[PDB]
Number of protein chains: 4
Amino acid sequence: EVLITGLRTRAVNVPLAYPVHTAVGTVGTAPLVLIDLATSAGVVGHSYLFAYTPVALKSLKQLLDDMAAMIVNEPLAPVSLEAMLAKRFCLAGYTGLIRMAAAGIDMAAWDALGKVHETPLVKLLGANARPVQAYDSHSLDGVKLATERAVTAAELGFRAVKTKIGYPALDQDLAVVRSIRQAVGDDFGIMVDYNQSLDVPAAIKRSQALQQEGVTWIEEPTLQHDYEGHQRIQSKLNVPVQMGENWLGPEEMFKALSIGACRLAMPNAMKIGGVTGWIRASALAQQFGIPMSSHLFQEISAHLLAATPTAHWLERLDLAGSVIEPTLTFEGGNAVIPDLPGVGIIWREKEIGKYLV
Amino acid sequence: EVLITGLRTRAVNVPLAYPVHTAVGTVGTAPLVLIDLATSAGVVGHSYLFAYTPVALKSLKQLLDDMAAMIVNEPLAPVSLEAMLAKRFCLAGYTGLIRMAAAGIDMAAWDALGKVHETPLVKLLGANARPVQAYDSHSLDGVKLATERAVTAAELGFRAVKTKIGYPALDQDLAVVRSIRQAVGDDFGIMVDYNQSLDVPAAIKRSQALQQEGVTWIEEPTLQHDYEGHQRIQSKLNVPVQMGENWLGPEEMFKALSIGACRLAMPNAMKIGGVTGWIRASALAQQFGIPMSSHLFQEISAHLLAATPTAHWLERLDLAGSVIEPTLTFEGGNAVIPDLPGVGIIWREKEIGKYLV
Amino acid sequence: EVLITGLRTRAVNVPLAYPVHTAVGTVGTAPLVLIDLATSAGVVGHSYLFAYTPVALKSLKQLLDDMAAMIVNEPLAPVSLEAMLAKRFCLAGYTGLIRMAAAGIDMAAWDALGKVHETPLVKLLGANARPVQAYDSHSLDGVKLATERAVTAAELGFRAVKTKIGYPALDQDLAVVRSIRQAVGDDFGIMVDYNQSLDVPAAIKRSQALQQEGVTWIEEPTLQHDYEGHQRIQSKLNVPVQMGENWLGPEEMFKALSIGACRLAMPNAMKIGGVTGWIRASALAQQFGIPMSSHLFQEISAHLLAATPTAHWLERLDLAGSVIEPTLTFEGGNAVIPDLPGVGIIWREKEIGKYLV
Amino acid sequence: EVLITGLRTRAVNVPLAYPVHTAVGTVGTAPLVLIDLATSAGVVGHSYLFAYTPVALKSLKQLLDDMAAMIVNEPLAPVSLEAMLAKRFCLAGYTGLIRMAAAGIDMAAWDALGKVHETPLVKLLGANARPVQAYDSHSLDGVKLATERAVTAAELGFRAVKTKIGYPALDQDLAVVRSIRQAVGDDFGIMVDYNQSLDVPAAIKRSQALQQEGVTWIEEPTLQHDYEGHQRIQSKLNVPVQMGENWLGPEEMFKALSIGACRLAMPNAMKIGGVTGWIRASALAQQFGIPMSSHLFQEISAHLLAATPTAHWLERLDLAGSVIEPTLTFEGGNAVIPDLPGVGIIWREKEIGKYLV
Ligand SMILES: C[C@@](O)(C(=O)O)c1ccccc1
Ligand SMILES: C[C@@](O)(C(=O)O)c1ccccc1
Ligand SMILES: C[C@@](O)(C(=O)O)c1ccccc1
Ligand SMILES: C[C@@](O)(C(=O)O)c1ccccc1
Ligand SMILES: [Mg+2]
Ligand SMILES: [Mg+2]
Ligand SMILES: [Mg+2]
Ligand SMILES: [Mg+2]
C-alpha cells in the first residue's frame, strides 16, 4: 500500500564549532549526505550520513543515487527492504560504504514510517520517551582547551565529557586528564578516547596509569578490528574498555562480544545498520550483559536508546546542527526526544543551500 | 627517488561471453575500473578493478579520483603506501569499497615497480615463473549448457571446471553434477559453488549428497561472514569446504582460519589487499596448512600463486580480455606467466574507447 | 636467467669489544661464517652467520660447503631456493644448524638480488628507508660496568640499553637495575634479559619485583622452548614478556604466538629463515598484534624492520664490525640504512685475513 | 670414579641392500658416524649415528670432534652429561644436529655404563629381556618389488611389512597396497608411510580410501612439524595416524601429544635424545595412552622397547649391518636381545676400513 517513490540526496560540507582533533587525525568541517525518501503517502522521510572524510563524500552520494533504482516502487517496509539489499550485495560485500548507504536508507524509511503513523519513532518501536543522560564529546584539544571546554560543559549541566588522548607521551595523556578533573571535581565523568592509536602492550601500560586517575572508560585503545587484542587489554583492567563505533553490522558486533572483547559498547547508528540493525544489536547487548551507549547521530540515537534495554549514555556531538532544526534538546545533561512524528529531523533549506557541494 | 606522479581511471562495461549466472544472482556484462598509475620514472603501472555490480561502478571510480590526491608525490613504495592508507581511513572503515580501491592502487604500484626494474612481478617477489594448473570457471547454466561448457573445457585441455549450483532442489544440483561427470569421466575435477545461498542445516544435507557424487570442493555454502557456520558445515564433511573470495583484508582471513572455518582458501586479489595483502595471506595459509587458490584476476593471480608456498589452483574467468592483450596463456590447462616486466597487463586502447562508461 | 654460480665460505673468529657476559654463559670473541654467493650476473651476494659457540664453527662451515652443490646452477630466486631446501631436508630435520645454514644462503641471495637491481634491500621489499630506534645491547656486566656502559650509551644518543641479569640473588638483579636508572633517569629504557635462566615460579617472583622498578621488558625468563611456561609467567605480569630469538622458522613462532606466550617478539634473522622467513614472521606478528623487534644482524635487521608493519626496536650488537665497512650508522639512537644496493655489506678483506680460522 | 677419557669418531658410507625409496626422496648407501667413547675403566662404549643425507655427514662428524673437549674428564653419568650439554647449547639451539650429536654420546655412554656393570642395557634399565614383534621396513618400491619384498618378509616369519606410498595418484597408492594384501592374505600387517608428502585435505582423501583397504597405520601424512594439521587428519579417521620419527627431544613429543596429534608414536632413538630421552618419552606415552614403537636403531630399540610400558612394534631396517656383528636376531618375526653387556654393538673393524669417508 505504501510505496517508496523516490530518493533525493544532497552532499554538504557543514561547519561544526570546535574540530574533532582526534587521537590519530583531525576534522575542520563535516562531510554529510542528506537523504530525502519520498513515499506514495505524501510523506518524505529524512536521514543524513556522515562521511568521516571528504575523500568519500562524492563517492557515498553517487552510490546512493545509483541505488535509488533498487528501492523505488518497493513497499515502505524497512525490515524487508534491508533484507533485499543484503541479497543484492552479497557478492560485492554488504559492508563498508555499501552498508553505510543501506543504513541511511533504513533510517529515512523508519522516519517516514513514523510520519505515516503520525507517531514519534521511539513510540513506534513500542517504548516510552525518556531522557537519556548524555556526555559532551570533545576532541584532542590539549590541556588548556580541554579544560576550558569541560568547565563550559558542566556549566551547561553536563555531568561528563569525553576527551581525546593518545599524545606522544603517556605523561601528556595524564596531564590533560588531571587538569579536567581539577577543573570539575571528583563527581564528574571523564571518558577518554585513544582512537585506535596504540598497540596492545602500550595500551596496557597507558590504561593502567589512567585507571589510577579514575577514568570512566577507555575507548578504542587499539585497531578496531583487533577484537582479540582488545580482549587482552581488557583482561588487564578493572576499568571498562569501550568499543563498537566501527562495527559494520550486528554481525561484527556478535563477533567482538563473542570473545569478550569489551565491557561496554557504543554502536554507530549508520555503521550498525540504521534502526533495523540497532534493534538487533540491542538484543545482543542485552543477552551479553553489555551496557550499550551511542556514537554520533544524537537525533536518532535519543529515540533508539530509549528502546534499548541496556541503554547507557548518549553522546553529544552535533554534526548536523547547521542544517537542521534544534528539536533535540538537552535538559540538565539529559537528552529530550522531541514530540514530533518520526525522528524529528526538520531541514533548514536556506542553510543547506549554503553548504551544497 | 621514484615518485607517484598521477592516477588515471576509466570505467568501462565490458562484454564477457557466457554470463556468470550465479548461485543467487546473475551477470551479463562486466563493470570494471581501469587504473593507470604514473611515475617519475616514465613508467605507467596498471591494474583493474571488478565492481561485481554496475550499481557500484561510478562510486568506485569517483572514490579513486578523490584518493589520487593522497597518493601523488608519494614514493613508489607499495608497502609504505598501503600503511599510509590504512591510517587515513581508520575512522571511515578500511574495508569495503575503500579497501578495494586501495587494492587497485597497490596492484598498479607493484606493476610499475616491476617495470622500473624491467622484471616480471613474480620475479621481483623472489620466485621462479612456473605454470599453474587452472580450472575453467562457469556459472549457473543448467544441465545442458553446463554439460556443453565442460566438454569444451576439457577439449581445450582443462582438467577441471567449476560450476554453480544451488537450484531450488537438491535434485537439480545433483542432475547438473552427474551430467558433467558422465560427459567427462571420473578423472576430472568438478568444483561446485553454492554462492552463499544456503543455511547451515541445508548446506549439511546438500553437501553430504554431493560428497557422494565426488565433488572436488564445496565453495561458499552459506553467508560469507558466517565463519562459525562454515565451521559447522565443514565439521560434518570429508570433502573440503572452500572459501575466502569475500575476505576483505588478511585480517578477515585470519579470523576465519582461526576457527577452522575451512580446509581450502581462495583469496581475491582485489579484496585481500592487492599484492601486498596477498603476500600476507600467503604466509597465513602456510602456517595454517591451507592450500591456497585464487579468485578472479587470473593475470596477477598467476604471478601471485607462483610465490605462494601452498599454491593450489588458478581460476580461469577472464573478466578483462576485451580490453587487454592476450599475454596470459594456457598450456594444457596450466596458466603460463608472460615474460614481460610487471604483471604483463597491456591495454587495448581502441577497444577501451568502445566500452567507456 | 640469473643463476647461482658459486658459494664461498670463510670462518673467522672476530674480536668484539665487551664480551656478552650472558645470563647463563659468556662470550670473549665471535665465531662467524662469512658467505659469498656468486652469480651469473657478475654480482656477489653477502651474508654472515653467527655460531654462538666455537664448538659449532667448523661444523657450520663444513655444512655450507657441502650444500653448495645443491644450490649451484639454480636460479637466483630466494623464495624458490628456500622451498627446495625445505624438501631436501625434510628427513634430516629442516631446523637447527641446517636451517641456520639455509638462512645464510637466503640472506646472501636477497643481497645479490638487490645488487642485480642496483637497489637497496628495503626498497626491493617495497618499502621506504626510515630510521629505526635501536637500543644498545650490553651483557652481564655487574653493577659498576653496567652503569658505566649505560652512561656512555646515552652519551652516544641511545635512549635505552639492554642489560643481562639473573644473578644468584634477586637482590643483585635489582641492584644492577637501580644503578643504571639512577645514572640515566626515568626517561630511559631498560630492557632486561634473563637468558632463559629461571624456572617458572622463580620468573614470576623476579619479574614482579622488576615490574616495580620499571623495566621496559623481561626477555627470555625461562627455557626458550617452554612456550606454555612463558604464557604462565606472562599471565602474572603487566610488563611485557619478550621472546623469539631462538625460534627456528616462522613455524616455531606460530606455535608460541598461538598460545599467547608473549606480548613482544624479536626474531633472529638467521634462525627465522633469513629475508624469506622474516617476511613471513612479520605477517604473523601483524595478525597477532605483536610489536616485532630484532635480534642481532643489525645490518639486515635495519632494512627488514622498515618493511615490518609492527616494527618496534632494533638491537645494537655489532658482531661483524671488524670485518665489514661501517655503512650502517646511528643518528641520535636511530639506525640509518645506507644508500647502497642490497644490504650494504662490504667486506674488509685485509682484516678478514687476520681472523681466518 | 668413572671418567670419560676420550671420544673417537669415524664417518662411513655403508652399503644397504634395497634402497629406501621414500615417499618424497630416495637412498642408495647409508651415511653414518660411528662413535667410540673411552673410559677410565678400560671399557669402550659404542653407538652410531644416521645422517639421512651425505650432505650432513662431514658436518655431523666435525661437530662431535669439537664436542669431545666438553665431555672428556667428565664422569660417566649419562643423565648428568645430558643436562650439562643442554645448558651449553641453550643459545645455539639444543636441537637439530647438535641434539643428534648429543644423542650419539648418550647412547655410547649408556653402552659403556652397561659394560662397566657387565650387564645388558635393558637389564640395567630395570627390566627383563623379552622379544619384540617387529615389522620389515621397505621403501617406495612399486607394485612388483613391493610385492616381492613382502612375500620374502613373511617367508622369513615377519607378520607385517611397512611400505612407502605417496604416488602421484591415489590409485597407485591403492594398487601397491592391494597387491601386497593379495600376496600375503588378510592376517598380515600393512603399515604405510606417506613420508610427510601430502597436504591436509589430500591426506584426508587418501587416508580414508586406504582405511577401506585395511592398513595397520598411516604414518607421517603431512609435514612433520604441523601437529595441528596431523590432528585434523586424525580426527577424520578410525585408523591410527602414526608419528614421531622427527621429534627432536621429548619436548617436541610433549607438544604433539598435547594436542592429540596422533594415536601412535614411534620415536627415533637418535632424535629423541638417546637412552636418556627415551626413558622420558616412554613415560609420556604411558600417561598419554599412546602405544610406542621405534624408528631405526633396531639394536638399541630392542632393549629400549622392553623397558617401555606401552611398547608396540620394533622396526626392522638394518642401516649398520655391514659394520657390526649380527648380535641382534629375529626369531619368528620377533627381535631377540643378545645376551651381551651394554647394547651388544660389536664393530667389524676390517669392514669399517672399507667404507671410511
Ligand atoms: C572521537 C570519536 O571516535 C568519538 O568518540 O566520537 C569520533 C570519531 C569520528 C568522528 C567524530 C568523533
Ligand atoms: C561464482 C564466483 O563466486 C566464482 O567462483 O568465481 C563468482 C562471483 C562473482 C563474480 C564471478 C564469479
Ligand atoms: C643476550 C642476548 O640473548 C641478546 O639479547 O642479544 C644474546 C644472546 C646470544 C648472543 C648475544 C646476545
Ligand atoms: C620411511 C622412513 O620414514 C621409515 O619409516 O623408516 C625412513 C626415513 C628415513 C630413512 C629410512 C626410513
Ligand atoms: Mg571513539
Ligand atoms: Mg565462488
Ligand atoms: Mg636475549
Ligand atoms: Mg616414516
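Residues 3-359, in that order, are what chain D shows, numbered as in Swiss-Prot.
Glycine is treated like the rest: Cβ placed from N, Cα and C.
For D:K166 to A, M or Q, Swiss-Prot lists a mutagenesis experiment annotated as follows: Loss of activity. Look at D:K166 (mutagenesis position): DSSP puts it in a strand.
The active site, proton acceptor annotation in Swiss-Prot covers D:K166 (among others). Other Cβ atoms within 10 Å of the Cβ of D:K166 (mutagenesis position), summed over all protein chains shown, number 26.
Long-range neighbours of D:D195 (Mg(2+) binding site) (same chain, six or more residues apart, CB within less than 8 Å of its CB): D:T24, D:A25, D:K164, D:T165, D:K166, D:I167, D:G168, D:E221, D:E222. Annotation source Swiss-Prot lists Mg(2+) binding site at D:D195, D:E221, D:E247.
Counting only same-chain residues six or more apart in sequence, the Cβ atoms lying under 8 angstroms from the Cβ of D:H297 (mutagenesis position) belong to D:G246, D:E247, D:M268, D:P269, D:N270, D:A271, D:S303, D:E317. In the three-state DSSP assignment, the secondary structure recorded for D:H297 (mutagenesis position) is strand. D:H297 to N appears in Swiss-Prot as a published mutagenesis result, with the remark: Loss of activity.
The active site, proton acceptor annotation in Swiss-Prot covers D:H297 (among others).
Its Cβ placed at the centre, D:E317 (mutagenesis position) has 21 other Cβ atoms within 10 Å. Per Swiss-Prot, mutagenesis D:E317 to Q is noted as: Reduces activity 10000-fold.
For D:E317, the entry in Swiss-Prot reads substrate binding site.
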Which recorded positions out of D:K166, D:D195, D:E247, D:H297, D:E317 lie by ligand 8, going by a Cβ under 6 Å? D:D195, D:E247
By the count of other Cβ atoms within 10 Å, pick out the sparsest of the binding-site residues D:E221, D:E247. D:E247
Around the Mg(2+) site (D:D195, D:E221, D:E247), what further same-chain residues have their C-beta within 8 angstroms of the site's C-beta centre? D:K164, D:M193, D:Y196, D:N197, D:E222, D:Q244, D:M245, D:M268, D:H297
Look up D:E221 (Mg(2+) binding site) in the DSSP assignment and report helix, strand or coil. strand
Assigned conformation of D:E247 (Mg(2+) binding site) - DSSP reduced to three states: coil
For D:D195 (Mg(2+) binding site), the three-state DSSP class is strand
